[PDB]
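Enquirer: The structure that follows is given in the form of structure tokens.
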Amino acid sequence: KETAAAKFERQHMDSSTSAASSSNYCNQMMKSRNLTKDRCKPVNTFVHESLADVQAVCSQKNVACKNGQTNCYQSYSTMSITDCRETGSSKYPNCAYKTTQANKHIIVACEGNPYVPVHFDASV
Ligand SMILES: [Cl-]
Ligand SMILES: [Cl-]
Ligand SMILES: [Cl-]
Ligand code: NA
């Protein structure tokens, strides 16, 4: 049974690459992180920075989350991210994703001790 912090890592961290360099990145990564197992997760973002740099966002700019909670933080700097979004022709079990690489600020919700990211709110 996964902790919230571990689930964030599995769903959103890809430090091994600096950026998505292929249109098939999302297809491969959504599968290998087990996000297509029982359903196609419709949207997911991967962050290509070190785990320490992402954890550090919990000490950056405190902002409201989309749901109105106040434990969200926006990174001071932009970060390399990949947005993965199901295509209109995607349907389980043959999940298919569009890969969009960008450099944006990330907004995460933080919780716990240590205070670490548990939810990916948005990128700007
Ligand atoms: Cl897993
Ligand atoms: Cl996401
Ligand atoms: Cl402030
Ligand atoms: Na946790």
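All residue numbers given for chain A refer to Swiss-Prot; the residues shown span 27-150 in order.
From the backbone N, Cα and C atoms, a Cβ is placed for every residue, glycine too.
Annotations for this protein, taken from Swiss-Prot, read as follows:
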{"type": "ACT_SITE", "residues": "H38", "note": "active site, proton acceptor"}
{"type": "ACT_SITE", "residues": "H145", "note": "active site, proton donor"}
{"type": "BINDING", "residues": "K33, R36, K67, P68, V69, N70, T71, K92, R111", "note": "substrate binding site"}
{"type": "MUTAGEN", "residues": "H38 to A", "note": "Loss of activity"}
{"type": "MUTAGEN", "residues": "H145 to A", "note": "Loss of activity"}
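Give me the structural setting of these features: burial, nearby parts and distances.
Expert: In three-state terms derived from DSSP, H38 (mutagenesis position) belongs to a helical segment. Within 10 Å of the C-beta of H38 (mutagenesis position) there are 19 other C-beta atoms, taking all protein chains into account.
A sphere of 10 angstroms centred on the C-beta of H145 (mutagenesis position) encloses 20 other C-beta atoms.
Reduced to three states, the DSSP call for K67 (substrate binding site) is coil.
In the three-state DSSP scheme, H145 (mutagenesis position) falls into the strand class.
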Enquirer: Return only the integer: C-alpha distance in Å from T71 (substrate binding site) to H38 (mutagenesis position).
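Expert: Answer for this pair: 6 Å between alpha carbons.
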Enquirer: Near ligand 2, meaning Cβ under 6 Å from any of its atoms: which of the recorded positions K67, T71, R111, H145 fit that description?
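Expert: Near ligand 2, sequence order: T71.
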Enquirer: So which one is it: of the binding-site residues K33, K67, which has the fewest other Cβ atoms within 10 Å?
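Expert: Among the binding-site residues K33, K67, the sparsest Cβ neighbourhood within 10 Å belongs to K33.
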